[PDB]
Amino acid sequence: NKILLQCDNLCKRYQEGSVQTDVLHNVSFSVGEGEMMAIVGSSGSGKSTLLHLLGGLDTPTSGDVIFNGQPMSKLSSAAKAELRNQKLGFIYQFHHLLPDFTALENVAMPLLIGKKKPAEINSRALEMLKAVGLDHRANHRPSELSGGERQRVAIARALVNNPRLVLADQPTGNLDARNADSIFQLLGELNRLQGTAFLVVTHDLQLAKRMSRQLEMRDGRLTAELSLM
Amino acid sequence: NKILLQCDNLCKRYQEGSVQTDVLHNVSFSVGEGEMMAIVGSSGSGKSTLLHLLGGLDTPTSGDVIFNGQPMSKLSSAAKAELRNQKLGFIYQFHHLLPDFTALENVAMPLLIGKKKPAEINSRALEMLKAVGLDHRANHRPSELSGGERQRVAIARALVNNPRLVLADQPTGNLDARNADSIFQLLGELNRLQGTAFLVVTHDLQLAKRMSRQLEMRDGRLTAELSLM
Amino acid sequence: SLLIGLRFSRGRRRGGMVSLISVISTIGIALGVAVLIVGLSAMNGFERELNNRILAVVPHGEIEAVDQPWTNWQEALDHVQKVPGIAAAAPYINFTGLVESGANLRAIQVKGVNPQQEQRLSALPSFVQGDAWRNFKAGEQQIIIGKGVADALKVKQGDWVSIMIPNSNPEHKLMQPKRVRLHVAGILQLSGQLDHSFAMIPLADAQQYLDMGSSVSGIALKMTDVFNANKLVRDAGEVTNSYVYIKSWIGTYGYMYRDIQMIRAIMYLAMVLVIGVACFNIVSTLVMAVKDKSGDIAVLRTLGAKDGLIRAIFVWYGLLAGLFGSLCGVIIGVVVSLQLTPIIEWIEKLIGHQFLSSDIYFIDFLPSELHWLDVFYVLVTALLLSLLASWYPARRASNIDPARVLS
Amino acid sequence: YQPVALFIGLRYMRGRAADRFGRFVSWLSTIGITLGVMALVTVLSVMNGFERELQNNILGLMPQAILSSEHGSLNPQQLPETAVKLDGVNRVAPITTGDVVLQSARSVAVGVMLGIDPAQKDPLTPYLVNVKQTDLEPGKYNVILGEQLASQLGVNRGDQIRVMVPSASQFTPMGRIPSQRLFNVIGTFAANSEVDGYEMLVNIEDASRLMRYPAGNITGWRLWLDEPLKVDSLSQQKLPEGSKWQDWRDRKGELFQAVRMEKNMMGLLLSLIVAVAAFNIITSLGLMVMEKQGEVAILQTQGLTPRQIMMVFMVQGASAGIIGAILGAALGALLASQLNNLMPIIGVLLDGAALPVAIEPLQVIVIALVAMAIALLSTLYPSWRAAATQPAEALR
Ligand SMILES: Nc1ncnc2c1ncn2[C@@H]1O[C@H](COP(=O)(O)OP(=O)(O)NP(=O)(O)O)[C@@H](O)[C@H]1O
Ligand SMILES: Nc1ncnc2c1ncn2[C@@H]1O[C@H](COP(=O)(O)OP(=O)(O)NP(=O)(O)O)[C@@H](O)[C@H]1O
Ligand SMILES: [Mg+2]
Ligand SMILES: [Mg+2]
């Protein structure tokens, strides 16, 4: 069952004693390969921080996150980079692009850093930008991009290197209904074809309902667990 | 009656020669007192640029944007600052807060710049935060704030001054359903009582149907112009 | 992707019309190395000129072998001249006295240098305006003529001048004060400094006037070091008689020694501060302008052939910036040190004092000479400075969690 | 919430103390200024102290300047001491300066004698021990001898020394006979200095009687000046007929003057170099203000006028400048050399015994004021450029 991610007792209390806030406390995740997961919840419900901790982008105060059996916390820096460039694709809540690199280079950066063949890199980056919807806006710097198309650039960046896990922090916040539906179509297709597991945090209830598994973050707890079959 | 904002012949083409991408072409708005107004459009169609331009924050290549009769382009810096500090309340597409100041101070900067009494400054900032939902969130810096909390702080920042015109770039992009409903409820209350008018860009269809006037901004054109009664 | 896929990121640190912030790093390195070049070359010129005012002329500091009819000085001369630190040794007569000139008396130091050792172990013939070597031959006993005597003497070629010995001997008897018939054998048009405080006397008359035999007065030394000369001369005199001690000579130009030490320490403690300024500018440039770039790069980092790929990117960034700055600054420093501008007043009309030209204008002053070895030292230290000041912020930003991208 | 728009500047200055290291690079802007000020203060203080030491210890024992007679003998009522008018003149006295030769029981040496009036503030009376303060009475023919010269000549008190002056000679068939006289020394004048090896102190009346001068005729008027810098420019002052100006810049001891001119030139060179380094480090804050484009554009969106942004960044720069200046003064005064003498035993060849430091208050104040003025003035073009760009902060 629990294969791709086994997150146990991960508790995140920032600050020191007698004033620590329970932003994350006793989160348990059993994410399988190809599992369609949607995280929903109100505000300050600890959704972005949960993504940062699962991605190993931060250090959890308590508990552990286990990725492919090998824990991420105990792992070496080189193997962390290997996971982040071959298995983990991260979409931030904000754009967090490189403002000095064009959008094409900003989505090819994972490949240019993973030491791939340049002709393959450019071709697959252009294919991904076409799949996301930036055919005419591939050569524009992020400073000459808008919030939605920067978000689409980030989503493409998390899909370029064919990750096994793609953590997404509000990939549809800055997008309309048409582009949101298109991007979830891409996510469903990658789930069907590549087998990539998408662990996405959204606030739109319809988009989360179009996805197989729902988890509700409230008071730093996982409440809603709905299974039909 | 159309008094507040009268935008005509507004165009923006500012880029390197030949590649110069146009984003707007002959856009005209008539916003009056209390006109609860919304702009809907696909990403990259020229919505955030339009508000950054009619708010005076950018320089239009051609056309006139006039606020209460006086054009912004012909106006000096001091009166522009006076308008932005007394009549215009701007919610940026992203957070765009001051990282050096806590939430309460980031909310109260317009009051502090308005040369107001601090005793009522703190009271008004606390009133706006308790209305939005961040009474307990005032002691956190933006670096310790979340995307939804940052957007709510920006919304409070644009609403403390009670401006006549409040421009909003995706005020609920990073917000859940309950917070979006509550914030649009506060928007309606301020419109009904304080008489302030909101020019809000949004992608959620239901929140746009909650709006009194709806225009569709796409490819430098205004397509939909719907009036019920 | 070995050579091209890593300098790409560091080369893309130009941005859109925002390159005017990294240019303060190239200029920061250029100005630093230029002022370092100017300071080091100026200090070296100072040291060279001062060494021409202490040891090159009037060598001060030596063991005064005080003896009656000294004769076996050959053994000590050979044992001391070849010790490490001593360039050469040469005996001279360091007498003092009065010389007759036009029924007047002039008090002068008699420098009985050796004509046989003059060409080899002295720079007297090399410093003259240039004349035939036979003109400085011994035996005929030609002495240099001075302005203070020639003004009222009117002595030319073929004129013989009488010189009477001062007779400053322990004997109460006159003992025939040596009478020297000097002959004018040349003329100089360089300066009167060599014609007022310096004199030359043949060894025969010097030995005859001493009421003794071949009595040597002093055995002077020409050297290259002055800092270690104290203990060196002390040890050289340690092979002499123990009953005859040596009084220290430090106090004569100890204050000039302290002047040298002061200028050296001040230059060093200001130029390491220029070093600190360059490091500060580079760390400020790489801490704020590009830190979230390192954040998300580490979010999507490479395989791991070398753990510091971000460190490598910033090493190439710092190397490029520091190298271009160092080249420009070295060019500027060399061009300004080698010569000043032909016309100084033209540039400095807007001096800010609203005064014509410059009140303190100087011509062929502030001498300076370049040591290209110092240029290589400053180049290497500037490149190491930029490399460290670009690596340490990189290491600080890499090891921190990528959840420092929002703060 | 101070309603003077300096609240945001203060919050920028104290802010972003996040990981115990970000605050260091935040305060780097004033650290550069305080280090530049430390350098300038220590350079000027050491130069001033060493100049004072050289002007006192060496130059107070030898004559500073002399006024003499252009033609013939020197007539005192032409210009007496009370009528001695010159620029920067501090102390006036009569004196005779003479190059003489001394014959002792061991050998013969040369030197200079200074004939003075013992009733004045003689700088050698404290150094005259084992002897009367004015034992060189007029006609007593008593000359006080120093330490180095006596040790070199092997002569003690009570001996007769033959002092001769070459200027007053006479014709003789056996040679030249100058003015020679035997004088008895009663002790030693342990000056504990450098000049005591060739300088002699004599009465003025007996010296005047020695060179066959008429009644009341002295060699010159000695002036102890106040500054050695203006010496070159003050050689064309009001010297009427029957007088001429001489001094230690080129007549005697010219090596000291030459090395002082060279040291001054290199000192101004190093000062210019440190000043341009200080300019390069004010460019650090000039780019630091340009680094906060997002914040200035957000504030300008808040309706804050561009001149008020100029005031905000000028106040930040001025606060950095004043902090840097006061710390530079603190580390140039309290830590000039006052902490274990910089521990000179390390293999860097440091001389801890030589500490010619004199912290001039006027110089440190003017240096700190200029540093503060530059630190505020360097946020005028960056701030106007920041406020000139409209709130187009789309991460350009
Ligand atoms: N210098 C520029 N100024 C304005 N727009 C530009 C500029 N350069 C490029 N553009 C393009 O023109 C579009 C401007 O429209 P914009 O308003 O930014 O889109 P948008 O409405 O923000 N999409 P969304 O993010 O969903 O709101 C951008 O998508 C850019 O691709
Ligand atoms: N280091 C920190 N110090 C203080 N508070 C923090 C810190 N990190 C996070 N928080 C708070 O803890 C909560 C984090 O939850 P988070 O998942 O980021 O909310 P969010 O869902 O991403 N925002 P939104 O979904 O748009 O409503 C927020 O209330 C933050 O203000
Ligand atoms: Mg937008
Ligand atoms: Mg969130």
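Numbering of chain B is taken from Swiss-Prot, so the residues present carry the numbers 2-230, in order.
Placed from the backbone N, Cα and C atoms, the Cβ positions cover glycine too.
Pulled from Swiss-Prot, these are the features on record:
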- B:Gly42 to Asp: Loss of lipoprotein release when overexpressed (MUTAGEN)
- B:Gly42, B:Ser43, B:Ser44, B:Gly45, B:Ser46, B:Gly47, B:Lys48, B:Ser49: ATP binding site (BINDING)
Quiz prompt | Long-range Cβ environment of B:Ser49 (ATP binding site), under 8 Å and at least 6 residues apart | solution = B:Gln94, B:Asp170, B:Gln171, B:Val202
Quiz prompt | Neighbourhood of ligand 3 - binding-site residues from B:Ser43, B:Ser44, B:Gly45, B:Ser49 with Cβ under 6 Å | solution = B:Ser49
Quiz item: Relative to the Cβ of B:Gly42 (mutagenesis position), which residues of the same chain, six or more apart in sequence, are found under 8 Å away?
Solution: B:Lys48, B:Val202, B:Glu217, B:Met218, B:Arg219
Quiz item: According to DSSP, does B:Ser49 (ATP binding site) fall in a helix, a strand, or coil?
Solution: helix
Practice problem: Could you check the binding-site residues B:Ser43, B:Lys48 and say which one's CB has the fewest neighbouring CB atoms inside 10 Å? | Solution: B:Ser43
Exercise. List the residues of the same chain that sit at least 6 positions away from B:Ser46 (ATP binding site) in sequence and have their Cβ under 8 Å from its Cβ, in sequence order, or write 'none'.
Key: B:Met218, B:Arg219, B:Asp220, B:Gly221
Quiz item: So which of the binding-site residues B:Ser44, B:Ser46, B:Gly47 end up next to chain A, with Cβ to Cβ under 8 Å?
Solution: B:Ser44
Practice problem: Could you say whether, by DSSP, B:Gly42 (mutagenesis position) belongs to a helix, a strand or a coil region? | Solution: coil
Quiz item: Sequence gap of 6 or more, C-beta under 8 Å: which same-chain residues meet both conditions with respect to B:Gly47 (ATP binding site)?
Solution: B:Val24, B:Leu25, B:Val28, B:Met218, B:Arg219, B:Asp220, B:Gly221
Quiz item: So for B:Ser44 (ATP binding site), how many other CB atoms are inside 10 Å of its CB?
Solution: 22
Exercise. Let me know how many other Cβ atoms fall within 10 Å of the Cβ of B:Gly45 (ATP binding site).
Key: 22
